[PDB]
Every structure is written in structure tokens, then in C-alpha cells.
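Report on the structure given below.
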Amino acid sequence: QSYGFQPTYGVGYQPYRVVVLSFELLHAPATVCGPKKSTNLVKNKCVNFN
Amino acid sequence: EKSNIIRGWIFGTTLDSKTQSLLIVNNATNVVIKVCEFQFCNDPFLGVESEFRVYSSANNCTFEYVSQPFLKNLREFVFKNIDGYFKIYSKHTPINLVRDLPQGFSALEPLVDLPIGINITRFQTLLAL
Ligand SMILES: *[C@@H]1O[C@H](CO)[C@@H](O[C@@H]2O[C@H](CO)[C@@H](O)[C@H](O)[C@H]2NC(C)=O)[C@H](O)[C@H]1NC(C)=O
Ligand SMILES: *[C@@H]1O[C@H](CO)[C@@H](O)[C@H](O)[C@H]1NC(C)=O
Ligand SMILES: *[C@@H]1O[C@H](CO)[C@@H](O)[C@H](O)[C@H]1NC(C)=O
């Protein structure tokens, strides 16, 4: 069936774009991650570090 | 070496159009690394890049990488698998011997690691003249 996306329709009729994403199991080392923090360095003070 | 010749390697559990496998190749300009299905019909070779013939075929690949113009003369390597990581180490050294590996000490510093996550059970060498 061909889409009848006419402008003269309400919100329900109007087209939408959809993106669906999923991730695999941990069968191997991970390869995608969120960005990590990079804070300013400190010297000559007692600090916690990672 | 003194003449290049040895231009890469092939690895994988099965490399005859079945099972994912790995491929590593050079032409002194860059390394080209692929993780893809292959068959290697007729033993890739230079054949003389005035004359050149590409290996196997394009198929269901899952990874790629290119970098680092790779460069008597002797080169050294190590390849190993660690629960999903594929590690490669290497060294260079010029020598005078022509029979076999000389004595002396050589410690291989590491190159970048690949988290492929796929087994290897065989391998074979790519060659050129
Ligand atoms: C041979 O050397 C050439 C460089 O002259 C390499 O060309 C690159 O190939 C990769 C992989 O296809 C491309 O992504 C690059 O864009 C190419 N570079 C240029 C400047 O075109 C080629 O990969 C090398 N081949 C082998 C088997 O090592
Ligand atoms: C391509 O290879 C991946 C390797 O994990 C596999 O999951 C996938 O099913 C393969 N697809 C085809 C069409 O062979
Ligand atoms: C390696 O092969 C074993 C079977 O011997 C299988 O269970 C395992 O998932 C494979 N692992 C990789 C990384 O290919």
C-alpha cells in the first residue's frame, strides 16, 4: 500500500520517522561506550584519582 | 626481509567461504585489516603493483582498520588470542647472519590490540616477489 501522506490531515494521519536501536549480549569485549570525563589535573595536593 | 616479499597473513577457524575469519595485509604504504568471510581460491600472490590480483571476495564483513605505513634485515612478530582480544607484537633489527635466527636478546614491544571476539585455528602467509 502506498502512503497517502496528504498535508490536509490531522496529527494522527501525518507521517512520522522512527528509529529503533538495540544492543547485543556480552559474548565478547564491548566496543561502544558513552563519553568519559576528563577533569583538570592537580599537583602537590592530596587527591582521589581515577 | 631485505626485499619485502612477506606482505601479510591470514587467520580464522575456517577460510573457505565459511565461518568468520581475519585478514592482515600490507603494501608498505598502510596496513589493511579486515574481519570478513573469504575463500582464497588461488593462493593470493603478486604474480609479476604493475600486476596485481585481489584476494578471495567481498562478503559479510564485521570490522576494518588502516594505518601506519608498516615498513641483512630481520623482523619479528608474535600473535596470540586472549578471551576475545587479538594481540600483535613486533621488533626490527638488522643482522649479518644468512642461515637462521641469530643469538642476542630481543624484547617485542606491543602494537595495538584488536577486540575481535572470534576464534582462530589456522593461518597462512601472503607472499610477493
Ligand atoms: C596499497 O597501497 C594503497 C596506497 O597507495 C592503499 O590504498 C588505500 O586503500 C584503502 C583500502 O581500500 C583505502 O581506504 C584508501 O583510501 C586507499 N588510499 C588511497 C590513497 O587511495 C591500499 O589499501 C594498499 N593495499 C594493500 C593490499 O595493502
Ligand atoms: C554476518 O556475520 C555476523 C557475524 O557475527 C553474523 O552475526 C551475521 O548473521 C552474518 N550475516 C549473514 C547474512 O551471513
Ligand atoms: C570458539 O569456539 C568454541 C567452540 O570450540 C565456541 O564455544 C566459542 O564461542 C568460540 N569463540 C570465539 C571467540 O570464536
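The residue numbers of chain A are those assigned by Swiss-Prot, with the residues present covering 493-542 sequentially.
This deposition comes from electron microscopy, 3.1 Å.
Note that Cβ sites are derived from N, Cα and C of the backbone, with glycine treated the same way.
In Swiss-Prot, a natural variant is listed as A:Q493 to R, annotated with the note In strain: Omicron/BA.1, Omicron/BA.2, Omicron/BA.2.12.1. In the three-state DSSP assignment, the secondary structure recorded for A:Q493 (variant position) is coil. Within 10 Å of the C-beta of A:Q493 (variant position) we count 3 further C-beta atoms, all protein chains included.
In Swiss-Prot, the entry for mutagenesis A:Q493 to Y states: Reduced host ACE2-binding affinity in vitro. The structure shown retains the original residue.
Under its natural variant annotations, Swiss-Prot gives A:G496 to S the following note: In strain: Omicron/BA.1. Around A:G496 (variant position), a 10 Å sphere centred on its CB holds 8 further CB atoms from the protein chains shown.
The natural variant A:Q498 to R is recorded by Swiss-Prot, whose note states: In strain: Omicron/BA.1, Omicron/BA.2, Omicron/BA.2.12.1, Omicron/BA.2.75, Omicron/BA.4, Omicron/BA.5, Omicron/BQ.1.1, Omicron/XBB.1.5, Omicron/EG.5.1. The Cβ of A:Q498 (variant position) has 8 neighbouring Cβ atoms from other residues within 10 Å, across all protein chains displayed.
Quoted from Swiss-Prot, the note attached to the natural variant A:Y505 to H states: In strain: Omicron/BA.1, Omicron/BA.2, Omicron/BA.2.12.1, Omicron/BA.2.75, Omicron/BA.4, Omicron/BA.5, Omicron/BQ.1.1, Omicron/XBB.1.5, Omicron/EG.5.1. Within the same chain, residues at least 6 positions away in sequence whose Cβ sits under 8 Å from that of A:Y505 (variant position) are A:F497, A:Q498.
One entry in Swiss-Prot concerns the mutagenesis experiment A:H519 to P. Its note says: Increased resistance to human covalescent sera neutralization. DSSP assigns A:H519 (mutagenesis position) to coil in the three-state reduction, outside any helix or strand. Every protein chain shown contributes to the tally, and the Cβ of A:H519 (mutagenesis position) ends up with 7 other Cβ atoms within 10 Å.
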Between A:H519 (mutagenesis position) and A:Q493 (variant position), the C-alpha gap once rounded to whole angstrom: 40
Using DSSP and collapsing to three states, where does A:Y505 (variant position) fall: helix, strand or coil? coil
At a CB cut-off of under 8 A, do any of the recorded positions A:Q493, A:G496, A:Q498, A:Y505, A:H519 come close to chain B? List them or say none. A:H519
